[PDB]
Amino acid sequence: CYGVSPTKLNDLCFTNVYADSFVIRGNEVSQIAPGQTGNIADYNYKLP
Amino acid sequence: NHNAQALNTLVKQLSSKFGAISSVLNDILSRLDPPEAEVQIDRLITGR
Amino acid sequence: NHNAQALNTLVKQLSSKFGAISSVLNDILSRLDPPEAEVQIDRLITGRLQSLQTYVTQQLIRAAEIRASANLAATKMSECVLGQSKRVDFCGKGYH
Amino acid sequence: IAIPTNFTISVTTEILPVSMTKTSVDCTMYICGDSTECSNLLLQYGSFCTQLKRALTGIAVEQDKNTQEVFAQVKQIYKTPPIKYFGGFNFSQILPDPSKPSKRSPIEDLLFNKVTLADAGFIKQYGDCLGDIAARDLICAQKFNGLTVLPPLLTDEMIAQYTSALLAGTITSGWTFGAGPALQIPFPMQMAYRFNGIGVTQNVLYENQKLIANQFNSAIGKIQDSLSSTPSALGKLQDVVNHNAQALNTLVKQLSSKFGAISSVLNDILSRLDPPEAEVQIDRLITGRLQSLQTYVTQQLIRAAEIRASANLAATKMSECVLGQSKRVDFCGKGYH
Amino acid sequence: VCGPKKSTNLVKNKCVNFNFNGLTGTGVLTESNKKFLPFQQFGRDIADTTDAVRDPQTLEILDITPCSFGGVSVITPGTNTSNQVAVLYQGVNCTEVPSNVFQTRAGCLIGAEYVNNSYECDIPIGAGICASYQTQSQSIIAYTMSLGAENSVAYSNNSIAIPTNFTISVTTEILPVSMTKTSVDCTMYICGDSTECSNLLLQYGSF
């Protein structure tokens, strides 16, 4: 979790929460993260 | 004017994040666990 | 010489790493991810800002000393050149 | 119109600080407890150690410079004649006493006894640092952490000799020794010159020299009583010494701070954590100790600037009141100087 | 349970490393005259630093004092004049430093021969001692700085001195009035024209 706690989540509020669902390879799970690069990070899905 | 500007700058420096996720103390305290919020409280205290 | 050495020390403080892997910002930007390079850029900025604040404090102290010396020199001018000061040892040793 | 028919000679004491205790701090020994890895990590912070050492050396040199500019204004070292008669004026309380081990006057002895210095900067030959003295002396504990106090250039004996030479020149030559060569002159004639300078004819002095000498002796006698009545007379020097000692104590106490680390002891972190996970705590410790050192150096620089201003003021007071006769109102004390 | 600790023999009055139930340090050990309580183990002074410790094998109390140390100040003339130097161990006695060793009140001075005569203070050493480099055969000589030439005023009840001539003299007084104007590009100094570096620096406020 970035900026928020994985546990202290049931006592906060949010404007709009969007759930993105996609399946990637096991060796590229480190690519889905802010600032990371790679095939998925450049051509499939990029986090700000 | 210099005294007033120094006071205003000192009261406005609280708006700075100093590398933290937020400049508000309560936001960090309620959004992160104590072991995860300590690293942000340290930066805020150091900056202030 | 003090001003020159202060400028040299301030331009040399950029060589410090302040705990980072390297003092060159381009290297950290090249061989580190943004989330992994932020923790080093923050320490570099902290160290450089502390160096700048120390330099500014030293320059403010030197400026206060220079202001005192300039007020003294203006008093010397007004009392010895524009007039005849009776203060002993203020316009040189002996009867001015 | 109102015109006075009499006068009362009075003596007012004015205490001005000239210098302060020197301070030399070794960053490597202070921030790091003689550790190799700590000293290696300290080198990554640049020349902050060099800047601090340069600032401390400049302060130490400036203290001696101020002392020289204040007390070494005379060219020769004048002495008083063996006959201590000066037309009825008794200077025994301000002249140095040869019977004492130190050539200081009784007033100077009282001044030195009222002030309780923390560290004099003398030689501690590993004897006064242990035993029962360690449980009562904080100077040794400060020195153990790199806080070394340096003694001044001019010792107390040299300052006393300079003061005695100033006094002898003032009482035997008036203001002539300050301008050029010392010219002998009777003290009543010097008092007549001073009265002519304040705008009073010399016959008033030549007719009441006895009463004037009596009033001067009574004032000199009451000066000692006023100084011994309360320690607040030397409060300026007392507060200067107390501020120096308190700054040293705070600097030696800041070592016990954790600054966000697991412990303040370096060896505990070195033994409880691996190097890659203990470097992050050593960095915080070094950063906190270096910030404390920089704050101490800034405070010492501000105090040294204040001491320099006070020493310039004291040198001006000396040159205008002792070496001469200043006409500035309320400069050499209240009243006609 | 931590296993055998395997203590060693105790050594006192020497510069050794000591360890007492986990407390580590460096310093000498000397027999103390204190009155530690039966439950107390560590001794600490006002400055929040350890100065004594109780031995675990015997209940005797020993003082803790670090080994001798002090600043090393080197006295040297101009390089274009000579190459011989003097060493000053300030705050350290000469007997603790290990032909011309001399002990001053400001520290132990090695490499300078003390003389009875006095001159003007050339190099300030401390405690009224100053060093000069003179042909005494050039060497660094140490001596007590002279405060001035000896003179005595011929004071009397009816004697006065009046000058019959005068000498006009000119004395130069140097006083600084200003210095170089320093302008530092804060963003360009902290950050080498980088965009992300500038964005991170903007988070620090208006420093």
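We're sticking with Swiss-Prot numbering for chain C, so the shown stretch reads 953-1048, in order.
Structure method, as recorded: electron microscopy, 2.8 Å.
Every residue gets a Cβ built from N, Cα and C, even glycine.
Natural variation at this site is recorded by Swiss-Prot as C:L981 to F, annotated: In strain: Omicron/BA.1. Quoting Swiss-Prot on the natural variant C:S982 to A: In strain: Alpha/B.1.1.7. For the natural variant C:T1027 to I, the note given in Swiss-Prot is In strain: Gamma/P.1.
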Counting other CB atoms within 10 A of each CB, which of the variant positions C:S982, C:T1027 comes out lowest?
C:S982
Would you count the other CB atoms within 10 A of the CB of C:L981 (variant position), including those on all shown protein chains?
16
Compute the C-alpha separation of C:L981 (variant position) from C:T1027 (variant position), stating it in Å without decimals.
56
Out of the variant positions C:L981, C:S982, C:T1027, which are near chain E, with a C-beta less than 8 A away from one of its C-betas?
C:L981
About how far apart, in whole Å, are the alpha carbons (Cα) of C:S982 (variant position) and C:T1027 (variant position)?
59
